[PDB]
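Participant: The structure's right below; bear with me while I get my questions together.
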Amino acid sequence: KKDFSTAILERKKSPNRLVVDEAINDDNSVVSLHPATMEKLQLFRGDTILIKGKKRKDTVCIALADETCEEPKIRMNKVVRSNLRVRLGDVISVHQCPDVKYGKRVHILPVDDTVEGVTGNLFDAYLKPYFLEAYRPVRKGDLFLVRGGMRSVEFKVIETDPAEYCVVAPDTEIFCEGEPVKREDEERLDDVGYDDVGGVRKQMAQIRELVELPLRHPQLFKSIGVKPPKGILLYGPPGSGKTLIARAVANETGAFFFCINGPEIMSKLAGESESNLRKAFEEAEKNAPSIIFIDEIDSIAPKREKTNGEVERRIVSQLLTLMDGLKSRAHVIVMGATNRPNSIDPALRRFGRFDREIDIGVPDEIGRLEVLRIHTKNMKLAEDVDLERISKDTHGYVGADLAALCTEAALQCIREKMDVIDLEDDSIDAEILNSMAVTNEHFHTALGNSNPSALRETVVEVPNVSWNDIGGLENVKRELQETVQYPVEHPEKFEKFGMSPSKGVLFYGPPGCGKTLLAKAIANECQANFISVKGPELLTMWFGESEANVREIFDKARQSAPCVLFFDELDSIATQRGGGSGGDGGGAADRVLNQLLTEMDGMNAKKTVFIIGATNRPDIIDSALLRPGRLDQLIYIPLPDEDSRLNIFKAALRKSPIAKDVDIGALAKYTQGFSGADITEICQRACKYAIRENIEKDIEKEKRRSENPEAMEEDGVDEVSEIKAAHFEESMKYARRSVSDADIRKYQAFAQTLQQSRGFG
Amino acid sequence: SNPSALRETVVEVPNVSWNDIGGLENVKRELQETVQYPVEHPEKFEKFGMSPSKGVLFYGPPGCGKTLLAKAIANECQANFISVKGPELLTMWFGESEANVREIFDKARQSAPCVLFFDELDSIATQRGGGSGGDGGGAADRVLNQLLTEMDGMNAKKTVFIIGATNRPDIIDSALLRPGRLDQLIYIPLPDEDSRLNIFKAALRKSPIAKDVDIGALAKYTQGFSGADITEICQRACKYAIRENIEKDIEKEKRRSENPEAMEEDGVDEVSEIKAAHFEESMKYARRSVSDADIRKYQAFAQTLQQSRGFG
Ligand SMILES: Nc1ncnc2c1ncn2[C@@H]1O[C@H](COP(=O)(O)OP(=O)(O)NP(=O)(O)O)[C@@H](O)[C@H]1O
Ligand SMILES: Nc1ncnc2c1ncn2[C@@H]1O[C@H](COP(=O)(O)OP(=O)(O)NP(=O)(O)O)[C@@H](O)[C@H]1O
Ligand SMILES: Nc1ncnc2c1ncn2[C@@H]1O[C@H](COP(=O)(O)OP(=O)(O)NP(=O)(O)O)[C@@H](O)[C@H]1O
Ligand SMILES: [Mg+2]
Ligand SMILES: [Mg+2]
Ligand SMILES: [Mg+2]
């Protein structure tokens, strides 16, 4: 089996599907099909055909024959590619045009920017010389290019007869009647689509199967005897993808789309907001199938505790009544968008309303890369821009932030060219304008000068850490496999033996021994999402979103199953219940303790969700967290031993320029009782010393050359500046253990007597 | 899919029976008198001109089966069971406020007969601080005083029994032990040699245990272990067996794939029963959750718990 969640997105290869390719002819009403492809299509040489494009756009052209066109090719020209909205490499479908429909009229009008420089009737110069007796097929809404000399005027197919498409026979009596098709109309063409949304595939698949399927193929649901949900609610960080995704789905499904912007509704006088809502719903019902996208729904339907006026609760109630009135099932779907899912009134998040919710969260590396590719598809990038590096460096960047980053890169490119650009002149040199290109350094500078927005939001992603990055801890990994991986990859195994596992683990040990890394590594092994939460972050949550922060992170973990919810730095929240119970500063630790235990109680029934903790202070750890049904498994992470420290050094320096004479194993003997953090700080000090050394070396070399320029560039060239043993010796000189010999036997004692904390002392 | 009404109080008869609980014969015998008789036979007490008490407190080492006894006695009497934990009560005040404890008690009244169990009294029933103060503990003080107030009005409802459970009898507020409240005191001891065999059997009553595993043998070696430790031993053993049979199946499939001509021999996946080796390995890492110094103290409290309403 496989994960069939992302199955609707898959394109089903068919004999009628041909890949896009360049044509041998620039004819706009004629393409060229390979003879074999035509035979599969039952077509013949020079036969009109309908090409199915993207965004519900299609054109009509006569297919020729040529053996150079490989089987998975169609050989269309640039104009057809633009009309279909398909770039090279897309997979269009081909259908026949048996009804050639020799048209009596083919209304043709020009575009203003393609007419600049025409001093004669366009009908007698462009249209008639190429259409009369040519029998060129024409598809309404497609821009065919024409030439009548030096100027090239492109006309849109305004109004054919038949209306859809026809063939331009000699009987087509028509001329150019005015210029009403100015180029600015392109703002509503090629606007949005599936290809314009990147970084979301699971959410996009969910939206498509909840919106497009009920509206295009309701027969499936009717036969299965299930009524599909009518309420969808997109939510996520501001600027992520919501309004784009809604419009993309609406345009791709080809259903009547009505946008109800919250500010627009609330900016009108009382009695017009409700009137507009009623009109929108009525029009959607009349023109079914339909979609009603309510952007910024939080403004028109905020939490009832926050809304003050009566003409706001009235609008909320009107919206609720209208949604309740949609149970007629007139192929109408109401989709929402709100960055504040909790700010929404609870009534909306109920059956018969917005009951199905999709979280358009922060994208991962591949998503950011795809977003950047989408946004830079039009910019004049140079041949040395590496978007992979930028995507790796852009952590916490939503799509809007990436678009702003591209814009800032372009601006920085302009600033570099400001020296050769004079602002006083009302016009800029054409050659200078066309020679501006965005380089990688511009992007790096823009990224340095740009800041992320969704850097505080919880991130649900598979960590990149593997077992290799962690040195030693073989037994800990061996037991973690049993505790986590087996009940996830093989859940039925436990049911076979009639015994359920435990969904809780606690890591206790000296600081810097690799407790945070183990959680990430085990998540990576099981390919399960990882949610990182720190005690300091939890403590500020109560002074803020309050009760709905811990509940929210746990709900997110539930929605993201399988998951590994890690609570680092339990030394603060899990502080043992004070004997003199009191205070509000610790009344937040008591909250993050009791409310957290309450959620732990309800989490054992979810399955495939494991709650892992980490504490450097097992003495103060609340004994309640150790209860069965909670973090009861206790795993001790010891200080690395002689063998483990070699692995730790190697991992810390797995990508370092270390010299050939450095004995990694030698340091292990001298560094005993040092945590992994100290072992990494040793390497950091060594790297800093090497940087100092090679900085001084390069400075001395350049100063030697400048102290008599006649001195030529000798064979001496900048070297690796590898980390010599001297640097490691100097680092070990200042290196100091972060765990004392008196603070290790105590950890051993707690390893012995930790779970006994639920009783007396 | 995720549930929605998973935080709401559930008023249902638990599925736990006396069989799931090992040992504790005397505790069950006295619980019958304390609970079942005044419910099934209410007129009996009126016949003798003496009313019973609607309060019980379970105090003992953790993992000895205090939560299970309440559910079992509810199941025996076919009475509804309402489970409330101290951590849940503490967050109620920062929320619905006064109308959470009142609401659970009203629900218990409406659901009579009922067994209102307050697990984890170690937090709400924290002894009234000598230096009374603070708002973090001002929630424990609330869930204490407001709870006692409801207990006072609950003795007239009849067929409603309030049971508590505390692993820290030292800090238990002396007010909860007053007559008209949780005044009956029942001590749940650590299981003895005979009880541990029953606990193992119950934990493994639906397990594939092999024919050579001596359940009684483990009982001798595991002394001072709570029932939770006895169940974690079985959990470790099951995990080891899962590892063993996972590796066995992987090796078998890899053997077949390392030359597909090798046919499917008579060897087929077996029960993968829990062999004695798994139990030995589990006992290797098994560690008591109750120390020998933290059992004599429970005995001392069994002796001198109800004397907490006076001085120290
Ligand atoms: N996944 C994406 N792929 C491509 N462009 C994107 C993507 N996400 C965002 N953008 C770009 O960034 C813009 C901002 O996103 P938008 O769709 O307005 O977000 P929003 O969630 O509706 N914002 P708000 O209502 O202010 O919280 C879009 O209009 C695109 O130009
Ligand atoms: N076993 C290890 N192998 C390799 N690097 C390690 C190891 N342990 C610690 N480190 C390094 O030291 C850093 C700190 O350790 P970390 O994994 O954050 O432990 P922690 O328990 O979260 N520490 P603290 O929050 O300070 O108590 C890691 O991110 C690594 O760079
Ligand atoms: N007498 C017993 N017989 C069988 N299983 C038992 C017994 N005592 C404890 N257990 C097992 O151990 C688990 C924990 O015991 P439980 O009945 O929750 O005691 P508790 O007093 O609520 N513990 P705690 O809240 O940790 O102080 C039970 O759910 C059973 O799985
Ligand atoms: Mg929006
Ligand atoms: Mg930690
Ligand atoms: Mg209890």
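All residue numbers given for chain B refer to Swiss-Prot; the residues shown span 462-773 in order.
Yeah, the Cβs are placed from backbone N, Cα and C, and that goes for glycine too.
Pulled these from Swiss-Prot:
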{"type": "BINDING", "residues": "B:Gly521, B:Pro522, B:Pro523, B:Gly524, B:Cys525, B:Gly526, B:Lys527, B:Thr528, B:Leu529", "note": "ATP binding site"}
{"type": "MUTAGEN", "residues": "B:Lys527 to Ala", "note": "Abolishes ATPase activity"}
{"type": "MUTAGEN", "residues": "B:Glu581 to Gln", "note": "Abolishes ATPase activity"}
Participant: Recorded positions B:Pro523, B:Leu529, B:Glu581: which sit with Cβ under 8 Å of a chain A Cβ?
Facilitator: B:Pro523, B:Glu581
Participant: At the Cα level, what's the spacing in Å between B:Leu529 (ATP binding site) and B:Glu581 (mutagenesis position), rounded?
Facilitator: 13
Participant: So which other residues, same chain and not among B:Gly521, B:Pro522, B:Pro523, B:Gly524, B:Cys525, B:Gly526, B:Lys527, B:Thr528, B:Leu529, have a Cβ within 8 Å of the centroid of the Cβ atoms at the ATP site?
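Facilitator: Neighbours within 8 Å of the Cβ centroid, excluding B:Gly521, B:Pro522, B:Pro523, B:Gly524, B:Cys525, B:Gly526, B:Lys527, B:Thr528, B:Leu529: B:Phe519, B:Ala626, B:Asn628, B:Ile649, B:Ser687, B:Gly688, B:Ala689.
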Participant: Counting only residues 6+ apart in the same chain, whose Cβ is under 8 Å from the Cβ of B:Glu581 (mutagenesis position)?
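Facilitator: Non-local contacts for B:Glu581 (mutagenesis position): B:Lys546, B:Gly547, B:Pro548, B:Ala626, B:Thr627.
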Participant: Would you kindly give the Cα-Cα distance separating B:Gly521 (ATP binding site) and B:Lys527 (mutagenesis position), rounded to the nearest Å?
Facilitator: 8
Participant: For B:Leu529 (ATP binding site), just give me the three-state DSSP call.
Facilitator: helix
Participant: Got a sec? Which of B:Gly521, B:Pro523, B:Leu529, the binding-site residues, have CB under 6 Å of any ligand 3 atom?
Facilitator: B:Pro523, B:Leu529
Participant: Considering only the recorded positions B:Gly521, B:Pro523, B:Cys525, B:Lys527, B:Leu529, which possess a Cβ situated under 6 angstroms from at least one atom of ligand 6?
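Facilitator: Among the recorded positions listed, those whose Cβ sits under 6 Å from ligand 6 are B:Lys527.
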Participant: Mind giving me a neighbour count for B:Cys525 (ATP binding site)? Other Cβ atoms within 10 Å of its Cβ, every protein chain shown.
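Facilitator: Step by step: centre on the Cβ of B:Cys525 (ATP binding site), count other Cβ atoms within 10 Å, giving 27.
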Participant: Including all protein chains shown, what's the count of other C-beta atoms within 10 A of the C-beta of B:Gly521 (ATP binding site)?
Facilitator: 25
